[PDB]
Amino acid sequence: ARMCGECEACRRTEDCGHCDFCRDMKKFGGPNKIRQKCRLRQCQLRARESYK
DNA sequence: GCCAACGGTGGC
DNA sequence: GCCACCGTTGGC
Ligand SMILES: [Zn+2]
Ligand SMILES: [Zn+2]
């Protein structure tokens, strides 16, 4: 839907730890106010372009 | 019951 | 129209 499942980003298992989206995650100390996938995991086909 | 992460939105 | 945010919920 937002995932082609076939691109580099869909195949990643590891959050980068460093992008705006990662720094938001509780697992990285963030306040969980934004709540999107790591930038490197945003499907290059299907994702909002501004998430890429 | 928690959580990843989506879709909708209010304010700009 | 954008985007920061947050309500929602499938999957666990
Ligand atoms: Zn990241
Ligand atoms: Zn993809």
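Residue numbering for chain A follows Swiss-Prot; the residues present correspond to positions 166-217, in that order.
Method on record in the header is X-ray crystallography, 2.3 Å.
Using the three backbone atoms N, Cα and C, a Cβ is placed for every residue, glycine included.
Here is what Swiss-Prot says about this protein:
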type    : residues                               : note
MUTAGEN : A:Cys169 to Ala                        : Complete loss of DNA binding activity. No effect on localization in nuclear speckles
BINDING : A:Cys169, A:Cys172, A:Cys175, A:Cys208 : Zn(2+) 1 binding site
BINDING : A:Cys181, A:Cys184, A:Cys187, A:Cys203 : Zn(2+) 2 binding site
MUTAGEN : A:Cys208 to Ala                        : Complete loss of DNA binding activity. No effect on localization in nuclear speckles
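This view paints the features noted in Swiss-Prot onto the structure.
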residue: A:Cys169; record: mutagenesis position; contacts (Cβ under 8 Å, 6+ apart): A:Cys175, A:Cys208, A:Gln209, A:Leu210, A:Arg211
residue: A:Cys172; record: Zn(2+) 1 binding site; contacts (Cβ under 8 Å, 6+ apart): A:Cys208, A:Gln209, A:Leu210
residue: A:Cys181; record: Zn(2+) 2 binding site; contacts (Cβ under 8 Å, 6+ apart): A:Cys187, A:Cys203, A:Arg204, A:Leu205
residue: A:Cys184; record: Zn(2+) 2 binding site; contacts (Cβ under 8 Å, 6+ apart): A:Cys203, A:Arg204, A:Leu205
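Less than 6 Å separates the Cβ from ligand 2 in the case of A:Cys172, drawn from the binding-site residues A:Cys172, A:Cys181, A:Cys184, A:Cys187, A:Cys203 in sequence order.
With a CB cut-off of under 6 A applied against ligand 1, the recorded positions A:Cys169, A:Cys175, A:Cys181, A:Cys184, A:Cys187, A:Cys203 are reduced to A:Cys181, A:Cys184, A:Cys187, A:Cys203. Note on the recorded positions A:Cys175, A:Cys187, A:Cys203, A:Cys208: the fewest other CB atoms within 10 A surround the CB of A:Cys175.
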